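A short write-up of the structure that comes next.
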Amino acid sequence: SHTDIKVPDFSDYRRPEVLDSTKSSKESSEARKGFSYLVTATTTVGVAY
Amino acid sequence: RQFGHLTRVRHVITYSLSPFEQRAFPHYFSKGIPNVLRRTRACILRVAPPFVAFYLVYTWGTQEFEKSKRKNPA
Amino acid sequence: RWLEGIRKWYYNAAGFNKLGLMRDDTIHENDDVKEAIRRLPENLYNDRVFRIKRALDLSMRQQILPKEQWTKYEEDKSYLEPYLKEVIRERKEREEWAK
Amino acid sequence: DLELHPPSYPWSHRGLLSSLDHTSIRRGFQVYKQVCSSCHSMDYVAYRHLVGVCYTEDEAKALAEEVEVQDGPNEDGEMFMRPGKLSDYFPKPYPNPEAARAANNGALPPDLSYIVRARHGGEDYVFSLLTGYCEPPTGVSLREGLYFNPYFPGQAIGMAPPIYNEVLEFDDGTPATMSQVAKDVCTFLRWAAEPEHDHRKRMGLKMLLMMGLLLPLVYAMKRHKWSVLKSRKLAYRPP
Amino acid sequence: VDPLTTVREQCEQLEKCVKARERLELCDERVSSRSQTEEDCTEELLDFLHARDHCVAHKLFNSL
Amino acid sequence: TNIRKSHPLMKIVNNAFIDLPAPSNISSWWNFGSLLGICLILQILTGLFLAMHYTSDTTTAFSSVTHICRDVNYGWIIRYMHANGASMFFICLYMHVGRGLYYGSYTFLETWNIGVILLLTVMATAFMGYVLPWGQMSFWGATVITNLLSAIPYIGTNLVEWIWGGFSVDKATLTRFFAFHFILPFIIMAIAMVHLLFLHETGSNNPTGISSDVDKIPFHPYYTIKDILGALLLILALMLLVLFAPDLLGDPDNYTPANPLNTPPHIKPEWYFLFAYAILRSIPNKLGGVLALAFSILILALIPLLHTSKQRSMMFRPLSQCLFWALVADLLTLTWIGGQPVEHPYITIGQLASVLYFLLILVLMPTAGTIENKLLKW
Amino acid sequence: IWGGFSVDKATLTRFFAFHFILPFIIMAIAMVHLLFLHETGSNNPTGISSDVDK
Amino acid sequence: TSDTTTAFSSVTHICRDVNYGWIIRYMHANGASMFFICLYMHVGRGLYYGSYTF
Amino acid sequence: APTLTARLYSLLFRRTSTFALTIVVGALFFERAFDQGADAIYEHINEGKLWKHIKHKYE
Ligand code: HEC
Ligand code: HEM
Ligand code: HEM
Ligand code: HEM
Ligand SMILES: CCCCCCCCCCCCO[C@@H]1O[C@H](CO)[C@@H](O[C@H]2O[C@H](CO)[C@@H](O)[C@H](O)[C@H]2O)[C@H](O)[C@H]1O
Ligand SMILES: CC1=NC2=C(CCCC2)C(=O)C1c1ccc(Oc2ccc(OC(F)(F)F)cc2)cc1
């Protein structure tokens, strides 16, 4: 059956914030985006200069 | 040729994560260093030997040019 | 016979086995090979498709499989030979007829 | 035709981020002025070039006024001679190259504007040449006027040793030894050939820092986007 | 008074210099002793100066 | 439906730039195309800005170039960007070609041959560029290299004087070299677009030399972000030269003005021609030497026909790999030898290196392919 | 534009450089010009659609 | 040449010393006129026949 | 309070309009800061060598 398919373990790849499977990712969503977009924003300020 | 007209593929599953769910550099040194050494060892005696040979024919020819320009004891 | 020592050596040196490829996956696709591929049965074709997908994905990561997972020299079936041989044999007949 | 290449002297501007010693330039200019400028031209350096480098506007105006230069025509239709100003270039000793040869027994003294850049070794080369004049070895002599220098190609030059102890009194009162006079003039000839030196290196530092910032940031952006693919697992599930 | 000619002497009294200076003096009183041979001694001088002025470079600029 | 696939101008951009299906696995050696484009655009801008200040008259020429570096605002940084940018171009070119050779991308015949043309055009451009400052190496380089064409029987001697527009490299030669040098980059840009037009017929090759249709990724964002990173690294290399060693890849003798009497000690072209300059000097006969120098480049057109291996890439081919790296090391030897005076041991090394160049391409690497095949029962 | 306080040395030199490059820019824009024309095809003297008689 | 001193001289040097330089020079000058004749005629067509709707 | 990166997101990086205005403000403040800071590093590395350092002697 297709019910035999279950998603592989991605623990190795995950951010620390989303490791805990019993907690909601939504707490960390505000933060995780902030970090990655800051990198992009910093880059743009540098390129601008 | 557009996406959707490339080729025929059957029964191949692909799981993947959002870049916001994961790290940019997971085990970057931990797994990176050994993989580099493996990659380097794999190609070293294909890549290196000709440049060894260049280095030798170069340093030989350079100081051969120097010796030849000196006067000979006669 | 006697060069079988070198054939086995070359096989591992070449190293397509490290990506879980068989020899006939590495054949450069000309017009004959295209036709040979086109003639493969569902099973043999989808295996080819996956083996390559796997190899390309490994190449993308600059990694190889575990040594247990490498294609053994002895277990490398020449899967494309019967199709390719006949595709070529056919074209040579048309080329003959054309003269 | 053997060859002795110069050693690498530790100049105050040797390093990647090291500027020219501008007080050394100020001295070195005077070594061109007092010693060279009666033999070598330096056509690409004007008196305005000195301002904000080794001299003030007012100092450079005084140095310019000190020299003759032709100008014209006036309304009568004649070519007169006038006191120099900032817009004037450093004046050539002779009216042409053919006149220059005659004054130096056939040999043409090269223009010094780019001599650091136009000779292998640069300031290391010139310094060795100026200080390296010595007595010839046994078995050797050139034509009467061609001197022995071990750093010149072919071992024989057509220039009289131009620098020695106290050939000039310096404006800031530095003891004018032969090696001090050579060091200073080289530092000036470096600036002559490459005025951009100090700005170039300022830009270099700012480039290295921005690249220090942007490369790992852009590299992080790369790994971020690509992380969808680096993570992915495949599965083959035939019926 | 020149710092240069002080240091040229200082460097001259090193093993690599004095051995090259002896090489120079060998052919000095080989060519100036023998009669009519077109061979000279530029080579030996340059060997000596190479070793000397390398050392001179390393500490001349301290006195300036 | 979107206005990326609809709009006639955006359609070309969307298909050749954004939604382009690219192999998942292409390496750093695939960045060099993008970098060649950046080089070309970089040369055009810097070049155009220099041309606002330069003059092609023989008397004022050297002076104008120096006037740029001393009086024109940031003229120096523009000038040395353009000179080192030309080096960066050729670095990018040989890396780009090497990729093609190693991974067998040359099987894309039209793409490849247009490449050969592009190479030859960039060469012609850069040869004539180096003349424009009108220094010693400029003038004497141009004189020796042009005058090789006199070795052609019957016509050669006329041909040379017709290029020159006189009896030596003089007033008319410099002025026309400025005009040709201005126009050619624009011709390059056109041919480069045709180059890609044929590439987008097949899509890209990859490191395996196995078809990648089963695993294509869209060009954006994957390769837009990689190409940005590449561009960044190209700018670093360029600016490291421009701001820390702008004279490193040139020659000093091009800082003294051109003198038709006074010959420089060891006259030579710029570094990126040195390999082929060495090949020229290997053959004792002059016309032979010219035909060898010409065949040292044109042989690129012959590479696809010389392909013997049943596998496309050298990835799975140890013998070819070594022979390839030998061919690279040999080219590095020819560049070194090209820079040397014509004497022992550089004559013999040069001869031996030139023999090995043509031997590697025409005999050894084809043989190696067929040996590899017979080792795989093929 | 002038590169000075009148039309002089720097103006003439840059006018030569711009005058050289611009025709090539024209050629490009002219190709885009036709690229859009071949979206619709040509108008004709009647100002009535000519699809019925091409 | 775009140098202010030699510029006028170079254009005349074309017309007098350069082989068929005159016919090239005056073709280029009248060719510029022919261009603008062609341009205004081309625009006029567009206006009269309403091709500008494209 | 949510984390600092999170505050940055909600205030500056969420609306693309604020994201761009952030970049333009930041670019100004970076430019002046970087220039002044890097110049200091350069001129300290070349203490007493520059015209800027020896200017006072002739004024
Ligand atoms: C009265 C004559 C005279 C004076 C004084 C003089 N020069 Fe020269 N210089 C020459 C001549 C003549 C040559 C050409 C030598 C030759 O080609 O053999 C020359 C050549 C040079 C060269 C070129 C060496 C080479 O590699 O070809 C440099 C550098 C140079 N001079 C610098 C100086 C400096 C620095 C000073 C003083 C601070 C100076 N000169 C003073 C006449 C002079
Ligand atoms: C101005 C010079 C050139 C430019 C701007 C240029 C541009 C490009 C670009 C953008 C690509 C796609 C990206 C890549 O794979 O690198 C490409 C691919 C290619 N170019 Fe070039 N190129 C130039 C010169 C050459 C030369 C000299 C050759 C060969 C002699 C060549 C042969 C190829 C080939 C074979 C490919 C396909 C690579 C593949 O799919 O694996 N090009 N070129
Ligand atoms: C493939 C593109 C190009 C290459 C490889 C190239 C190469 C070169 C080289 C090697 C020089 C000599 C640099 C030096 O030693 O100073 C040069 C000079 C010059 N180039 Fe280019 N060039 C290119 C495009 C252009 C374009 C498009 C223009 C003008 C529109 C231009 C204008 C000039 C000018 C005016 C000079 C003389 C100034 C100088 O010496 O820097 N070039 N070029
Ligand atoms: C270098 C300048 C130009 C070139 C090379 C050029 C080229 C062409 C060509 C080859 C055609 C198709 C043949 C024809 O109907 O004449 C065309 C059509 C057209 N051009 Fe131009 N053109 C240029 C300038 C202009 C200008 C200045 C305008 C308007 C202000 C314009 C508007 C049009 C229009 C509206 C058409 C469509 C005519 C129709 O279908 O009835 N063009 N152009
Ligand atoms: C005794 C042990 C010998 C082993 C070590 C070898 C180095 C010792 C020097 C021996 C001579 C070497 O041989 C050296 O080869 C080159 C290249 O062919 C010669 O160069 C000459 O021959 C070639 C032959 O094609 C001509 O095209 C060329 O015009 C001419 O200059 C040198 O004049 C010669 O000196
Ligand atoms: C058009 C392109 N096609 C492909 C690849 C690799 C993967 C697949 C095919 C590329 O990197 C690619 C490309 C090429 C050039 C890029 O930047 C440019 C640089 C110059 C340029 O101008 C011009 F026309 F080439 F002269 C146009 C674009 C950006 C991307």
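Since chain F takes its numbers from Swiss-Prot, the residues it shows come out as 2-379.
Determined via X-ray crystallography, 3.5 Å.
Even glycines carry a Cβ here, placed using N, Cα and C.
Swiss-Prot has this to say about the protein:
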type    : residues          : note
BINDING : F:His83, F:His182 : heme b b562 binding site
VARIANT : F:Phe90 to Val    : In strain: 65, 66 and D
BINDING : F:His97, F:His196 : heme b b566 binding site
BINDING : F:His201          : ubiquinone binding site
(request) By CA-CA distance, flag whichever of F:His83, F:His182, F:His196, F:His201 among the binding-site residues is nearest to F:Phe90 (variant position). (result) F:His83
(message) Give me the long-range Cβ neighbours of F:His201 (ubiquinone binding site): same chain, 6+ apart, Cβ under 8 Å, in sequence order.
(response) F:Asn16, F:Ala17, F:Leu21
(message) Any of the recorded positions F:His83, F:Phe90, F:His97, F:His196, F:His201 with a C-beta atom under 6 A from ligand 3? Give them in order, or none.
(response) F:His83, F:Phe90
(request) List the Cα distance (Å, whole number) between F:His83 (heme b b562 binding site) and F:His97 (heme b b566 binding site). (result) 20
(message) Are there any residues at least 6 positions away along the chain from F:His196 (heme b b566 binding site) with a Cβ closer than 8 Å to its Cβ? List them or say none.
(response) F:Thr112, F:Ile115, F:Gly116, F:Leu119
(request) Using C-alpha atoms only, work out the spacing between F:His182 (heme b b562 binding site) and F:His97 (heme b b566 binding site) and round it to an integer in Å. (result) 23
(request) Note down the number of other Cβ atoms within 10 Å of the Cβ of F:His182 (heme b b562 binding site), including every protein chain shown. (result) 21
(message) Return the count of C-beta atoms lying within 10 angstroms of the C-beta of F:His97 (heme b b566 binding site), excluding that atom itself.
(response) 20
